[PDB]
Amino acid sequence: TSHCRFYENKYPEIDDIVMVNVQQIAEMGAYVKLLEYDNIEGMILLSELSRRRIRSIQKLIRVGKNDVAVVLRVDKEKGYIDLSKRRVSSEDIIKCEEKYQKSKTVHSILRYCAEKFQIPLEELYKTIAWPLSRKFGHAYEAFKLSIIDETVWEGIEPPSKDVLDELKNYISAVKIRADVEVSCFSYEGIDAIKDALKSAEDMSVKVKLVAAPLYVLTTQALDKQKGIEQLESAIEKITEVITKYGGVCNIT
Amino acid sequence: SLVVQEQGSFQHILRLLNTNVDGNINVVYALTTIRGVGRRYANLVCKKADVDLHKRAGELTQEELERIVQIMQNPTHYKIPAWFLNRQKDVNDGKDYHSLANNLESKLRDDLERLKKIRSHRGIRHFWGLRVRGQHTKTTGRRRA
Amino acid sequence: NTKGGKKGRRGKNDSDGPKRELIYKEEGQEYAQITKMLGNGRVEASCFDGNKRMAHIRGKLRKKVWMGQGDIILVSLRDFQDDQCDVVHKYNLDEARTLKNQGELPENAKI
Amino acid sequence: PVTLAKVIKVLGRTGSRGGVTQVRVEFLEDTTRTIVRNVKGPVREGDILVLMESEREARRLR
Amino acid sequence: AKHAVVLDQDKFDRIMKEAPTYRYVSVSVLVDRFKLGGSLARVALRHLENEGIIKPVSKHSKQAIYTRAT
Amino acid sequence: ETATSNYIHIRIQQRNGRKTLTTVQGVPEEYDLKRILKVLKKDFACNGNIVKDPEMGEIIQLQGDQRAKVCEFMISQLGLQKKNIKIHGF
RNA sequence: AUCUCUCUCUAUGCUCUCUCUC
RNA sequence: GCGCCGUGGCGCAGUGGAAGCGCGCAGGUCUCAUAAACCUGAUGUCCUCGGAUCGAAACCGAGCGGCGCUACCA
RNA sequence: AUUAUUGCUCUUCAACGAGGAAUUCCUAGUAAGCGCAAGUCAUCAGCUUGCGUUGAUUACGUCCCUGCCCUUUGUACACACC
RNA sequence: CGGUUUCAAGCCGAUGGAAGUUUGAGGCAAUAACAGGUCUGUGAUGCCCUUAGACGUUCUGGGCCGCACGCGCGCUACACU
Ligand SMILES: [Mg+2]
Ligand SMILES: [Mg+2]
Ligand SMILES: [Mg+2]
Ligand SMILES: [Mg+2]
Ligand SMILES: [Mg+2]
Ligand SMILES: [Mg+2]
Ligand SMILES: [Mg+2]
Ligand SMILES: [Mg+2]
Ligand SMILES: [Mg+2]
């Protein structure tokens, strides 16, 4: 069986923003599964589901669908969630959505590994997601940091390096657009442009011809932000290297 | 009642009469998975063979399985009369047959073809994709193909 | 049920049937498509002959049989006048189709 | 927190849907208080009525 | 249940050592605490009850009520 | 250069009673919308309501079954073409 | 002098008509 | 060839598990009836094909169509 | 008896994981489960009509929705609010 | 009996009772109608029609039981009782 909570500790906190997938409607409201915190059952009492009277229940809330929510009453003993949908402020909603997305992404990461090798899920959770969270706040932030520069994976060890490699691969060449508008109208201008390209493309990406004045090259990114540094270099080359030819070039 | 624990002798998931026979279903009910084989008649076959029904699917030794197969494919010799088998009387030989696995369907297909050739009502209905055995299509059969 | 069920529809009873015999043409009487359904019993209806006309509802159908837009209709033309003419019999959609198939009316308009 | 009061007299039955009883609750801990309480369901005289609510009271139900 | 309809020797041993300490012994209980799932559990229970091991409370079939000796 | 024929969708929208609604989808955004609505209101017995869609599109409401009449009116009062119209429903 | 104090949308609908003998 | 829309029908939007909105058709429910008001839809997995990874329409490619760049590339 | 009348033996094993918005029925031998006989009938009950076995849960109330009853009230309505 | 109620009309609780909801359920059901339902129960009929190649009548054979669909009753199930 697959279980275990999204965050570090077992039980939710007061005034925690959650996203709730609707299961079934009863009397109090709905016995929803909180997708920001484990799968513990809770309810939205019929007073705090919407800001205004909307009469219809199965169009603004909907069975099977997700709702932007906040946790009101929590009892750290066994398992009760008194929940609200109304108390979520304007804006804020977007943030909540983002958080939910992040959580989902995190969840997606932690299952492939399990599939590849069974072994207790709690242990896996401990060795992948929690220490980072403790250090900062959320696991997605940690993941982002890792992607930017690999150091968070060095902190707590994965069960195998293969998994890490796979993750890296998943994260990974990324195409970045680079458009060159050369102000040429001469017969031997195209050739010149080509020559210029050949001195800049070498030593490291994919140059596409659209027109005689317009040239569109796609630059590869290995670690996402590595593509910006190559683009910059290319730009520099246009201003510094291409001066001997005397061909006027413009960048979008 | 069996106190016998049994060591590594029974191999689950068996390939018997081409169609895959699954694991730990109760011999009779393990045989039922094969087309043409059905509950009561499977039980009868087992009885004829003289194997105890209260056993595992993997438990069965090869000889027993062979015997069972023989009973199934050649039914008439082992005291199984008319109110017993699949194609009683039959249209092609006069002898009755207990058709199995990949035979019954073929027979059905053949019958359908013959009907089509000879343009009979049932055949026509089958060709159409309609209900045959006394049904009012005012409500019946809205699932389609 | 006729139009909208009602408390006040059970004091009427309509008798014609969907399986009724189709009515043919007469002298001073021909077929029209309805151009636009006008007010106060008046109706603009283009004839199959080739004249524009002004059609008018005359009794009978005034409450019994409701009509819509673009319908094939029996119009008995005025023998003394010409511009004002009167609707006699409404044709069903099936009926219209049958007529079209026959070729009794000229094939110019669709149901 | 736990409180309990005995009922003594019923102040009729009120509710849009109805059914819900208006009761006069007397506390067995100090009989000086006789409060108007909302009670859901079949209730007579001389019954111990547990109250999670301590002080809040309402009369009519609309 | 993922099969688990085997009167395995190891399984039998486990049953022997796990039926005490716990007061209640049933097929359902066995299924819950991960050993045998279904029909052969009953058989096992029956063959544990020859002389001693687990004492009966039930005088009824379908549901088994059994307590280990204290 | 501008496209001469754009898909103007005059749809069947169900209004109070057996009556309907002339709803216009894919409206050319060149002339003043409010003014056109006002004009429409004046000409017929209709009330004008505009439902806004992001980037492209504005749903223009006119209470009633006219269609052809509406088209004719549009033709009469400059702002919209003859070829652009499409009747949607039945 | 004993009241106690409740609450909101909901548009329209076309098919007749009837007396007696004193 | 690039970019977005790739549907469960049109018209609008979102990218790593959650069948996204407005309209339309198809059908229901509520009312004596229609409309508003409500649900359910349809090629089951959101271009065609398969894979890395359990998986996904989303990640990757070969392969198509509409327009945001091109101007006919001897 | 084909457009299986039905019955019985056989084999064939789909949809269907307790059911959206909606709405019916019911306050004690009642609800429901379960049969049976009769009616139809030459043959056929998933139907009705009557029995009888098994036998709960919750109300004993209010007018909120849906009606009804009278009293008062207002009606530009008597085809009487459709 | 017990209390309550201008202590009248009655009601709720207790005792006794086979039983205290009019003891349960029926069956008959007023005045007034509806333009409800039926001439497809009839030899209950007015009126109009067809009346001898008959809408009468019977024999032979279908058909009401057809099926892209949409509702209404009911049954069987979705299993451990
Ligand atoms: Mg009538
Ligand atoms: Mg019959
Ligand atoms: Mg009105
Ligand atoms: Mg007395
Ligand atoms: Mg009586
Ligand atoms: Mg007659
Ligand atoms: Mg004749
Ligand atoms: Mg019939
Ligand atoms: Mg009935």
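Just so it is clear, chain A uses Swiss-Prot numbers, and the residues here are 3-174, 181-212, 218-265, in order.
Backbone N, Cα and C atoms are what each Cβ position is placed from, and that goes for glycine too.
Sequence annotations record features per position, and here Swiss-Prot assigns domain 'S1 motif' to A:17-88 based on sequence analysis.
Counting every protein chain shown, 15 other Cβ atoms lie within 10 Å of the Cβ of A:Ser52 (mutagenesis position). Here Swiss-Prot notes a mutagenesis experiment, A:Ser52 to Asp, with the remark: Weakly impairs derepression of GCN4 expression in amino acid-starved cells.
As a published mutagenesis entry, A:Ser52 to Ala appears in Swiss-Prot alongside the note: Inhibits derepression of GCN4 expression in amino acid, purine, and glucose-starved cells.
What Swiss-Prot says about the mutagenesis result for A:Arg64 to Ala is this: Alters the binding mode to the eIF2B complex; when associated with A-87. Around A:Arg64 (mutagenesis position), taking its Cβ as the centre, 12 other Cβ atoms fall within 10 Å, counting all chains. DSSP classifies A:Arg64 (mutagenesis position) as coil under the three-state reduction.
DSSP assigns A:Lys87 (mutagenesis position) to coil in the three-state reduction, outside any helix or strand. Listed in sequence order, A:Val22, A:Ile46, A:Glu50, A:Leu51, A:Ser52, A:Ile63, A:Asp69, A:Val70, A:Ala71, A:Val72 are the same-chain residues six or more apart from A:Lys87 (mutagenesis position) with CB atoms under 8 A from its CB. Listed in Swiss-Prot as a mutagenesis experiment, A:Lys87 to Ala is described as follows: Alters the binding mode to the eIF2B complex; when associated with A-64.
For the recorded site, A:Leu205 (mutagenesis position), the DSSP three-state label reads helix. Summarising the environment of A:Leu205 (mutagenesis position), the number of other Cβ atoms within 10 Å of its Cβ, over all protein chains shown, is 18. Listed in Swiss-Prot as a mutagenesis experiment, A:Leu205 to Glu is described as follows: Abolishes binding to the eIF2 complex alpha subunit GCD11.
A sphere of 10 angstroms centred on the C-beta of A:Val220 (mutagenesis position) encloses 16 other C-beta atoms. Among the mutagenesis results in Swiss-Prot, A:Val220 to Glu has the note: Abolishes binding to the eIF2 complex alpha subunit GCD11. Does not affect its interaction with CDC123. The residue drawn here is the original one.
In the three-state DSSP scheme, A:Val220 (mutagenesis position) falls into the strand class. Calculated from their C-alpha atoms, the gap between A:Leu205 (mutagenesis position) and A:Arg64 (mutagenesis position) amounts to 56 Å.
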